Amino acid sequence: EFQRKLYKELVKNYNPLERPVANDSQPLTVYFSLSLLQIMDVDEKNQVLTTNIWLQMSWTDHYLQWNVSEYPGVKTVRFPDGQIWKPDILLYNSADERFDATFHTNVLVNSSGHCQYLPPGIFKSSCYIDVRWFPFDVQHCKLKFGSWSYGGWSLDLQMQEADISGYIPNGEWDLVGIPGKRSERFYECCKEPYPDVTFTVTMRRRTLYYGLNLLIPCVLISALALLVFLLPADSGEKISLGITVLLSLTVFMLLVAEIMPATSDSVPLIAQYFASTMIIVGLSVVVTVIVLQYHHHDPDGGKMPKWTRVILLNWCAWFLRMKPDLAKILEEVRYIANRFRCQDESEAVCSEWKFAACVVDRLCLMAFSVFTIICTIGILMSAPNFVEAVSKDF
Amino acid sequence: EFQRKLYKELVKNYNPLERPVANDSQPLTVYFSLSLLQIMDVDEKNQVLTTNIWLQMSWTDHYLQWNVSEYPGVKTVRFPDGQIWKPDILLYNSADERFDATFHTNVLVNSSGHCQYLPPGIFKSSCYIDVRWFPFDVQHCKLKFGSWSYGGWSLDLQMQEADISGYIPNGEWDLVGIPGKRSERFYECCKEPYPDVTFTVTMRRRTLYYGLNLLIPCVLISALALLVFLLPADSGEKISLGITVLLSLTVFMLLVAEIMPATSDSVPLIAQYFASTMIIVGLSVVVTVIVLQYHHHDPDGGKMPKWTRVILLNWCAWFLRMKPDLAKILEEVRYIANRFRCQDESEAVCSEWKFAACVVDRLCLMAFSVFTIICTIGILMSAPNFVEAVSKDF
Amino acid sequence: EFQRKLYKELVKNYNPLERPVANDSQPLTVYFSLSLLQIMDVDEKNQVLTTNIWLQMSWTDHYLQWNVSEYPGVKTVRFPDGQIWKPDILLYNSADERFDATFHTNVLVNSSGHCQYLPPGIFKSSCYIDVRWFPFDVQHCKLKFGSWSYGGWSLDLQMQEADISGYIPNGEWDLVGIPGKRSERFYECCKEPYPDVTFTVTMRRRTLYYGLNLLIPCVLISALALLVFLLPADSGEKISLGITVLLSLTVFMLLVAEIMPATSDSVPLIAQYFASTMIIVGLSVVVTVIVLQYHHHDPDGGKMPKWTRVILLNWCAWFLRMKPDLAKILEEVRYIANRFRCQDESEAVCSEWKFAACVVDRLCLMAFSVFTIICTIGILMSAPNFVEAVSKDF
Amino acid sequence: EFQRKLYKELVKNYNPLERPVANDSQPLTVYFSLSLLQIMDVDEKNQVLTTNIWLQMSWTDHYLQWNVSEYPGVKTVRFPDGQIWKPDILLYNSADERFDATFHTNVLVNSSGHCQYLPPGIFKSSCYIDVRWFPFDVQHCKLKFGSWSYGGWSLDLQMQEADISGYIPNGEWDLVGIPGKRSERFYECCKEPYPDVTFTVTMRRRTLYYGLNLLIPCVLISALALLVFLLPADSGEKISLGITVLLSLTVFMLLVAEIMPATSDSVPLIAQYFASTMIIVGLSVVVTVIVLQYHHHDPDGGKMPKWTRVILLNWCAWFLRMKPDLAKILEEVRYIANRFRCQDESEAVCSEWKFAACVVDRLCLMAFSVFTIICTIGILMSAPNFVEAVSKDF
Amino acid sequence: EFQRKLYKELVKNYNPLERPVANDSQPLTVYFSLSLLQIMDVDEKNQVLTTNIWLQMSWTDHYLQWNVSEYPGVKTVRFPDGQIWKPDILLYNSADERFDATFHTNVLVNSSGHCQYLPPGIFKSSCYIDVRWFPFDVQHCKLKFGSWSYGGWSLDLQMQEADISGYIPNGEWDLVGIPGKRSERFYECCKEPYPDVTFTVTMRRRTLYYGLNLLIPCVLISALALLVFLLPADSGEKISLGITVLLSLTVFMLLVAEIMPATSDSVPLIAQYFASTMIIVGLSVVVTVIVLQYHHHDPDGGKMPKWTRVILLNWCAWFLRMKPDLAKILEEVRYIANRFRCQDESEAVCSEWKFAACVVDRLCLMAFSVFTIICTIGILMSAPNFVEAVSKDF
Ligand SMILES: CCCCCCCCCCCCCCCC
């Protein structure tokens, strides 16, 4: 009854097109804040951030006032979209197909005219994602809010500190903070400020998933490629091991494909590490082929060069600490024995080529193990957030 | 005719903005329940629960009353959205792009004014999914409902036990229960309660799919890696078997990729088991290479150390229960025979290295079989719901 | 002119909220049918059926009547959504995000008041899909239609036989039939029936795609694993063949992954067949390793046991129908010859171990071929619809 | 001013429910055409065609007429949806979730009452796709348009030739043509025609993508399988080559999976060709195993049968154009020499088995090369559109 | 108060159907521009461009004028969709399911009647994408804007230079420019121009992603195939290396599949390069098989032809710079020695076939290395934008 009288009275001559100020020259203050509930997606390719956010707007409507003694029990009235005036505050850098992601709830007003509008939404904002340091990257995503048509002398947009009391932690990203900043804009025509409120969402990528599902499968496969150097050449499986390890890494590259970004703004750190892994495993297969040329060298081919003999068999091998009728019977038997002697001389030349190949294996083992470690620790710890990341995620 | 008169009479001076109470100071009770028909999706990455739910709301409209003797045959009237007042009860933790998932059906009212509103919907709710114990994980998803703008002195939200009589069992999740709880909230300004009704949907992941399409393909591939230790070194296929088993497991890791979650909140149990499998198969290839170094050891290399001879050939091998012209003719023939004697001495040294490699194979077989079983049974039975899970799903 | 007069006359005092009966106590009959044009999707995971369906509703509006002599040429009038009354018949088990999939076309009415409403739609219905017998499964999907708010004394819902004259045959599913059944419901409060009309869409999965893209690639790969038993042990490729066949089957398991359902309600028939295939191929690699232990057995190891010699070399091999100076010269020459004699004795022991391995190969060939055939024909023909399926699809 | 007067005058007593004819018994002619801009998708699984189309409708409104001398400068008026009458022409075989894909633009009317309505849309139509001859298939997709509620005595639907002047050529499909045909329908009740206008979009699949990304990768892999027959048996890599080629083809089958349709209406031509490829490569591995049994046949096994010796070594090999103290010393030396003689006899028997295997290799080479070519050229040129397709696409 | 009076005054007799000109014969000028914020997607298959764009429209409304001295403080009024007249400027080549992607914001008007409409949107436009030169391709996408129903004497559409001040650089595409051009159209009926404004978005594909994730993995795998020629034939792993490299390339072809376009309008440059890679690796396996036939040639087969001996062993090998009782004892011993002599003659014939195979390896190495380099540099540098692309992206 009092409620029914009040609602009928409040809408009389009310124009939702009117900015509700007692003085049309003076400004209308709007307090803008938001409440971040979730970070939903950080899409690299589309360059979009998806968040669950409750916007908070407060302002005063000069016309929606009543004395509560004259309307006992009626302390607040609600109005649905299109019935009272509302600030046209929109997310400027919206990437949503609708552009306005808000669900238009009721606007709460008390007897003094204080309006409270709490539109929820699943916002999509345009954000430049820098994947240079991926997986250890850190993003700074701006959420720029302002009025679509009212300058600062009409809609004076003020800012209130963002709320994160109901924030759900994500499993992919840390929330560092969501500071806001009210900034004015100026047109050369005029002196009027044009305010906006930008909340910069700062978020750190969690790296436990990437450590356990990429580095460990990648380091382990990268270590098996070095295992070729410990495998004898007589196993007949040195190429089998190395080329199948490369094949495994080709198969693993498909998993890496899905998660990897797809940009040309930089080479991601993760792409450097996996790219390097490929080269080291590819070169291991190369030196394996060179080793087998030594191991299977023809005994009746080119004599071991002096420099080959000097470098491998002496210096490197020291550094590595390796190291009537009866007369014709005499003729035939001697032929058999001297043939065994030639066979043994060729076997000894072959043994020297085989030891040269063992020495090249030990050198390739050391060289590749060192290169592997220095490329792993160097690429990974290059990231400015590496130590922090491992400290918080492991 | 009576119906037409009643509908015209009921809308006269009716304001859908008005909370329909005879006394504007007294509260309006709303009975809130839901009916769960389906659990549609439990998305780990988005942290969203998708459910088919029929909401149930009941309340009394003071204005929608008539005497049925004066309107014979007209016992109930229906009203579409926006014509009568409705409670603004919304899912607070909604993750839907629309935020309101309900389909606004008609509100049923009888002659006494009892309103019944049964909005169906496909709701999307924000839920923290804990995949620590995946596949044996259990989720507890809150569905928090309340009025967007009416405190407890205005909209007194009461709760009724949720219905599951029309629940369709899922193929991925058990339904443990859906208990509800009415909880009040307080603001330091005021003494008024702010009620909400939270239905906590508790659901257990069924594990038959994961047993049959992951463990069995994973255990079987994990067992073939142990088969390398029974394969002779003379087959020339020991690396072929082990490295192709690893390759198969790299290929299987791609299938595992799709289903696995993608978080850094914890290491899922399934990730521990598959990660361990990789290490055990990788190490099997490592010890295989060590075995081949023994099998293919040069007869003219370093003599079998004392400790090598003691450890392998004696202790471990016992534990395993393994164990003129004519004178020149004499010269040449003796050379041939003494050459055969040296060849046999080198063959015997080689046989002792080969038996050392057979002993290392039997030891690696036992060690890896034990490690495999203890990591399988230990990781799997670590899950607090393991015994239950297997009891209900197998 | 007559049309314009009629439309103005019909809407005078017309309330689209009013159920259009001359007597408000008597019921309003609604004839409900549908026309199935397409089966669009049978989604296992979501438990949803997608269909193209034209609903058919007929009823009488007491108010939309005119004499055609007074309105010459005007025999029918059409009305768009929200202008005249409409039955609130909805699909109860809808799984659509909108819940109402219908496109609200015009309602056709003739001079006698007979209304005809033909809403088309792409309906999504909740359906339990039973994939126990997949690919030979048969689904029975209910489409339950009724009025959201009118009991049987108000809206008397009658059923008419469903039309399939414009049905487009699917490439994935046969249409067995779409019988309907009008069923009443009762509440313990009251005696009034609450009717619904359920059309049960019965559909058989076509199996030609699954025969040609799974069984044949699976049987062929399953046959190559048995080919290992015909491969000699001297090829040096027995493990290569078997383990690469398993690798191929691991690669094929990824294709199988996409199409396979993902439930824990049962083990699908297809999952049993492929799971069995894995075991048989895995065990083939196991017995291959055992065969190579016989083939490569050390001549100076443990003597062939009696039972090994009895079982393999006699019984199984029969069942398979297999089967001064001069004196020192004498000393040296005799050493050479007796060494050749020992070498030949060891070669003969080795030949007996090698024949034992050939016998185990022939036995493993027979055993695995029989197991393979019995598991293929047994799993496949277990399906209650197997013979029919092959008869209609091949 | 004249425009403002005209718009106010035209809407006076205008009913958008009224079919706008001067005589309510006479029909209203509607000229229907469309303009095809793009073919967007031909989805096999969903059985849907997606097209960008501008519909064209023309008709006369008896009421929207004015004299332009009385309204100088005002020659045309536009009206938005729901303000004037519009034909309810819809795509009958629509597969869109909205069913009406049109964007409701303004209707253009001149002073004589000629209305022009040009609704654009992205239409989804139900089309049976026949993939029997895929990749050389040709589709004929009907777009059936008619009025939802007006028979031919009310809405006389006439047809105008479709426009393709603004058609964007597709990269996947040729446009053969889009002929239309006006067809009447009759109900046994009545004599009134029920017209529809069906535009049959005829489109040929372009095959360059499928030639270059499937046939060439498939023929090349199919040729490498035949390369096994030229590889010597002493390489020790014959199974390695063949089984890895099959593995590669298993890996290639995954790419084939994505693009292949998924129906059981027929076996696609592409499925026959790839299915045949599998069999030929599988059988190549089979005959390779048979070849190795000949190559590695035991010298002390079963003597080469007469028919084996006759068939292979003579006929096929011709067709292929292949082809005191001293006495004991005598005893020991003779033993050594006669042992070498037996070894050479066994080597010669082995050489004859090895040549038999070379002959089986040359025969298997010829047989498989011929089978391969005849299955490639036969399957491919079976397609009725093969020669045309290659002529237009290559 | 002044604002409320003004809004009430402006809507009095205002018709949003009226083009707002003082003279109905004279035209209404509309200044059209846009502001490009983002390039979101360049979809090859759908032939669609997705962009984030703020449209800019300016025009004069004759009716929305007031004197600001009479309305102090009220300098601008805003109006929502459907309240004032708006130009019906649409994107003609729209590929959006809604066709109108704009979010209808308020129209800003000042006291002089100057209207400003700034609709944002995520536009989808139909664009022919030419992937002939992919990854070095350059696209020219037209965005054709015009009025749906107003010719040039009614709506005179003028163009203003497009803004890119708020353009976010993409990670996949450079923005070369967005020039616009106002073009008139003529109908043979009439002399009136029909203007449109086309902004041609020109954009260059960035190629760093494609260099690092395709060329390098492709060149490296293409180089390992050439490594077969350096591998000795005695390793027993030449086919293993080559066929596994091909297998790896088959696995890599799956990654290539996802990113590759799917058209038959041309063969993309990337498809030529990868297709060529396959042939070169396939042929390497072919020549490897030929090499092994030489290496494993039977010593007792066909004598090395003259031309074979001349070509390989002389010319090519020079170009490559390679190069009583006692009498019976005599009989037996001579048999042993002459047998060793025959064995050595066969070993020497075999050595000559083996050196012929080494020569064919060195020739195949040179031939394939040259072919590889010329096909890589030739295909890649064929692209007209190659040098630029590498200069800007590397
Ligand atoms: C992906 C990891 C596996 C998760 C499922 C565990 C299942 C364990 C099954 C143990 C064996 C049960 C046999 C009962 C008798 C039929």
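Residue numbering for chain B follows Swiss-Prot; the residues present correspond to positions 24-346, 431-501, in that order.
Header lists the method as electron microscopy, 2.5 Å.
For all residues, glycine too, the Cβ spot is worked out from N, Cα and C.
The following features are taken from Swiss-Prot:
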type    : residues                             : note
BINDING : B:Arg42, B:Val44, B:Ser172, B:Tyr210 : Ca(2+) binding site
MUTAGEN : B:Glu120 to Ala                      : Decreases permeability to Ca(2+). No effect on permeability to K(+)
MUTAGEN : B:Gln139 to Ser                      : 115-fold more potently inhibited by the alpha-conotoxin ImI; but no change in inhibition by the alpha-conotoxin ImII
MUTAGEN : B:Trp156 to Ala                      : No effect on ligand-gated cation channel activity
MUTAGEN : B:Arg227 to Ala                      : No effect on ligand-gated cation channel activity
MUTAGEN : B:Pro491 to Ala                      : Loss of ligand-gated cation channel activity
MUTAGEN : B:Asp500 to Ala                      : No effect on ligand-gated cation channel activity
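Known features from Swiss-Prot, placed on the structure.
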residue: B:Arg42; record: Ca(2+) binding site; DSSP class: coil
residue: B:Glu120; record: mutagenesis position; DSSP class: coil
residue: B:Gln139; record: mutagenesis position; DSSP class: strand
residue: B:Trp156; record: mutagenesis position; DSSP class: coil
residue: B:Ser172; record: Ca(2+) binding site; DSSP class: coil
residue: B:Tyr210; record: Ca(2+) binding site; DSSP class: coil
residue: B:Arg227; record: mutagenesis position; DSSP class: strand
residue: B:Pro491; record: mutagenesis position; DSSP class: coil
residue: B:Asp500; record: mutagenesis position; DSSP class: helix
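Within 10 Å of the Cβ of B:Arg227 (mutagenesis position) there are 18 other Cβ atoms, across all protein chains. For B:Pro491 (mutagenesis position), the spatially nearest entry among the recorded positions B:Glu120, B:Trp156, B:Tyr210, B:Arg227, B:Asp500 is B:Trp156, judged by CA separation. Taking 8 Å as the upper bound (exclusive) on CB-CB distance to chain A, the recorded positions B:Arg42, B:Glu120, B:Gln139, B:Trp156, B:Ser172, B:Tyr210 give B:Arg42, B:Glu120, B:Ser172 in sequence order. When the recorded positions B:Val44, B:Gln139, B:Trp156, B:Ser172 are compared by Cα distance to B:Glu120 (mutagenesis position), the shortest distance belongs to B:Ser172. With a threshold of 8 Å between Cβ atoms, the recorded positions B:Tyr210, B:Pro491, B:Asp500 that neighbour chain C are B:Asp500. Just so you know, the Cβ of B:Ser172 (Ca(2+) binding site) picks up 18 other Cβ atoms within 10 Å once every protein chain is counted.
The Cβ of B:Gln139 (mutagenesis position) lies under 8 Å from the Cβ of B:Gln79, B:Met80, B:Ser81, B:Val130, B:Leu131, B:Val132, each of which sits 6+ residues away along the same chain. Comparing CA positions across the mutagenesis positions B:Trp156, B:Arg227, B:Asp500, the one lying closest to B:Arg42 (Ca(2+) binding site) turns out to be B:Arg227. Put plainly, the recorded positions B:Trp156, B:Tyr210 were compared by Cβ crowding within 10 Å, and the winner is B:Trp156. The recorded positions shown are B:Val44, B:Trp156, B:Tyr210, B:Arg227; of these, the one with its CA atom nearest the CA of B:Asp500 (mutagenesis position) is B:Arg227.
Within 10 Å of the Cβ of B:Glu120 (mutagenesis position) there are 18 other Cβ atoms, across all protein chains. Within the same chain, residues at least 6 positions away in sequence whose Cβ sits under 8 Å from that of B:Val44 (Ca(2+) binding site) are B:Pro50, B:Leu51, B:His85. In space, B:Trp156 is the closest of the recorded positions B:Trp156, B:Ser172, B:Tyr210 to B:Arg227 (mutagenesis position), judged by Cα positions.
B:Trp156 (mutagenesis position) and B:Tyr210 (Ca(2+) binding site) are 38 Å apart (CA-CA, integer value). Note on B:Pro491 (mutagenesis position): other Cβ atoms within 10 Å of its Cβ, all shown chains, come to 12.
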